[PDB]
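Notes to accompany the following structure.
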Amino acid sequence: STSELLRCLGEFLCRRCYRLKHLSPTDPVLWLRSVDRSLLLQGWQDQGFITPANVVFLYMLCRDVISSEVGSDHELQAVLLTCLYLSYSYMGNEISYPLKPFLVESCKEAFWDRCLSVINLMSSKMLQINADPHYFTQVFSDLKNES
Amino acid sequence: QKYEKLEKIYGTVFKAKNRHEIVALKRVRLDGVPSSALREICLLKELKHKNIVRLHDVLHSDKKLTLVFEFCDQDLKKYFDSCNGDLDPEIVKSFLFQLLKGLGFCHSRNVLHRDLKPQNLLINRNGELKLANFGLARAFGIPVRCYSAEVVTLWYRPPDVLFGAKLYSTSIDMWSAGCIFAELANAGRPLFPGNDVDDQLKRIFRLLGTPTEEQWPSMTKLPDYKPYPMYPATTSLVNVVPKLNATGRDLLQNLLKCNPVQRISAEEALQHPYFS
Ligand SMILES: O=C1Nc2ccccc2/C1=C1/Nc2ccccc2/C1=N\O
């Protein structure tokens, strides 16, 4: 269920960003649901991207990218949304998506730097999760166990 | 920014040099062209093969992404113009082989190209062929509900996708490969140059035969199915590909099956008698 898996991810981020104790596992979910919702602006997407598989894929990136020492919720949103943007780019039903809802940082340069950094580290896993179903099952299992 | 630019051959390809090696740059403005270019980078980092263009590096400066690729002397389209109205049968064979080798490789790594056509095929002076332009490519393997039907240039687009199919396998690039095979073997002209979706389907069916519900049961369930008039299957492709042997034609028919499930794969095509 998409519902359960998003909570497992929001739980994971609280267990990862220990510096953000004011964080409720519901907030990250809200950030993810909001970009999905407004992309339904008829020509960005005719269907929701957030499915069980795509959360799993998202979690894969986040687990290896989000620093335990993330300073603020604005900084977390920033990296979380970068990862989400790469998820849409790589796994999306459509051939492409816009930048607008994904960019929340003021420095555009930094966003693109992060996109390249994550790609240079994760590119093999991004393909492996698709080609290697045992690995997909393992990541799904871990996400499930984050609860 | 340590690449000396030269002649200006989703983006724009330039010949360039560093100080020493010549290269091609693809410059991409950062101000959904970017999501498309990011995907191409991700896929190409993981597909190293002699029949796939090489990505050497990725640069980010002044609000541009520069992808640095190997340089090839021409694309297949310009190759067609340089020689005129004729490729030697051996060159036809060699190009199809290398194409199937690079395509077979992609498919075996769980990647669909989804834009096979002569402009996306590169040819070196040494006669090496490479697949390029993975902007429309994607990884597959996670059970999905569907992909997108907005894929493949019109003249290379298979009937199931023309019928609006959103779901497909590696067979999508196999139809496209067949269309290229016919270009190679005739005189480098498209086999099916339609004006639009409707007219494209007419051209395919006039030559191959309107498919029956016997041959292709699930076709009526495709979202943009229309029942065309039931034209003669003229299975003697001889008139369209006159410089291809009986063996070549057999392989060509097996690539050009309307039902995606009837299409031979890249691996099977390489074991074809045509080759040897
Ligand atoms: O040399 C190249 N490296 C590439 C990498 C990626 C995509 C294209 C190319 C490319 C190309 N070289 C060419 C020479 C003549 C006409 C077209 C191209 C071309 N492409 O049209």
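Chain B is numbered as in Swiss-Prot, which gives 2-10, 15-24, 27-38, 43-287 for the residues shown.
Just so it is clear, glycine is given a Cβ too, placed from its N, Cα and C backbone atoms.
All chains included, 22 other C-beta atoms sit within 10 angstroms of the C-beta of B:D126 (active site, proton acceptor). Under DSSP, B:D126 (active site, proton acceptor) is assigned to coil, being neither helix nor strand in the three-state scheme. According to Swiss-Prot, the feature active site, proton acceptor maps to B:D126.
Using a 10 Å radius centred on the Cβ of B:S159 (mutagenesis position) and all shown protein chains, the other Cβ atoms total 17. Swiss-Prot documents B:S159 to T as a published mutagenesis change and attaches the note Impaired p35/p25 (CDK5R1) binding.
Mapped onto three states, the DSSP output places B:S159 (mutagenesis position) in coil. For the mutagenesis result B:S159 to A, the note given in Swiss-Prot is No phenotype.
Where 2 residues go unmodelled, between B:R24 and B:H27, the Cα positions on each side are 5 angstrom apart.
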